Amino acid sequence: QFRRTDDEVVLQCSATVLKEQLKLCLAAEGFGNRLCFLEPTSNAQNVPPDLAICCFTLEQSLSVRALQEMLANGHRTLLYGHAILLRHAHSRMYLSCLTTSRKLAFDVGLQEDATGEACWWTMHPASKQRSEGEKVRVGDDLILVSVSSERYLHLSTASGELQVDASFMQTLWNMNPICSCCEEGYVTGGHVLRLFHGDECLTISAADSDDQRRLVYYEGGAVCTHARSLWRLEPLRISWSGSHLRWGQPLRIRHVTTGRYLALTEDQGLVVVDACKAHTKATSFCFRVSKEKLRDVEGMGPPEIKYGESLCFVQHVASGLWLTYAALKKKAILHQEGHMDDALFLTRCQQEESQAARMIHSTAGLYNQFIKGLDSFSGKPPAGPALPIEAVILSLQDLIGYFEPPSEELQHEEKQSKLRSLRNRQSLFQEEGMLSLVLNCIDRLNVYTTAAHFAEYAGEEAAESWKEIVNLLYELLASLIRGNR
């Protein structure tokens, strides 16, 4: 009931939309975009929210005396009046108050390093029900104050869209628990993992495949180490979603890089589906101890399912159909009776790989839309929606540093270990067709002789970044191909 450090939390606030309360979570991508935005979580029943980038970890919780002291030089409970540090689970960046605007208001984004006063936030009570120095409890409304700027974490409404900023105005914030202390080696929600059969694991086809990437297979060999075989387990509850998985408990199974949802469909059968089409009935699965006929807690719950050691039959909830195969790669199907050997076991993905899979997802989506912007005005000299110039430049810069080789001056032992990581990071991107993706940007950009020629077909404003983006694309291309052996 108390909040302790190292808890995983989301910062939730609420807003009234056409006479109804939409709940919203604080979210940022980090790479390609530092700025926070708000993720609607109210329509979960029909459209699963992008929860992965909403998760923060409570790194440290400090007093004024404690904070002022650290700036000059395991489970502490959160007390009102404490300053907290929130690390972004995906980007490993810290929630901070920036120095940019759009009113006298700062932006709320992510910071590369927990340096200076900018990434610290003090907590204050919503009412006379709680007081400064008291344990911060579940369900409490919080006011959060930027240490650097003395401003409040604030929900904004301008002109029409929901947004976050730092304002002189105040916003009531709920800090919802995702997960707490976890039983070692047990499956919890929000874990990214692979599902093994028997070696063979559950996957979708590789990039630019005739599939359109919609179909599910059991495949062997190299896939088992490729990003396409990774899934995120998502229970149908925003709070305590990161709690232990329980047999028979319904969940959604999300493909990380593609961002689509394992589903049973009327026409196609067992497939992978867009977030928007992922309604509960279509997309709810559970693990079953066996295929025999056959109230939710508020904590981490009982640990039931062990990584590697537990064999699980996957079942579609609405239909009671079994996840099985058709009689190397085999097609995954849903079948009334299935096969005597349907039971899968689960292996937890590691953080570096897991992070990389998500980075692929964002990058693919970003550059794909940047391409759609170019295709739109190819023969037209605009109505075409603004190109994500600002985001592309940062996305490019971020990946370049991400793939940068280690300094030659580093010791041999450290070099070797750092090189293996680099090579593997590269490997994952390459297998997802990031090279072709970068190449298409270059090819479509290069149709143009210069900036002015580009400007003829695109805004003069867009043209000011054409040489930079082309140079950044080549640099990334080079960084991806480099052998680093």
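Along the chain as shown, the residues are counted starting at 1.
For all residues, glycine too, the Cβ spot is worked out from N, Cα and C.
Pulled from Swiss-Prot, these are the features on record:
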type    : residues                            : note
DOMAIN  : 133-178                             : domain 'MIR 2'
MUTAGEN : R137 to C (Swiss-Prot position 164) : Decreases threshold for channel activation by K(+), caffeine and 4-chloro-m-cresol. Decreases inhibition by Mg(2+)
MUTAGEN : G308 to R (Swiss-Prot position 342) : Decreases threshold for channel activation by K(+), caffeine and 4-chloro-m-cresol. Decreases inhibition by Mg(2+)
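Across the unmodelled segment of 10 residues, the C-alpha atoms of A327 and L328 are separated by 11 Å. Unbuilt region (2 residues) between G198 and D199. Cα separation across the gap: 7 Å.
Across the 12-residue gap left unmodelled in the deposited entry, the distance from the Cα of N73 to the Cα of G74 comes to 21 Å. In the three-state DSSP scheme, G308 (mutagenesis position) is classed as coil.
Flanking an unmodelled stretch of 5 residues, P381 and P382 have Cα atoms 8 Å from one another.
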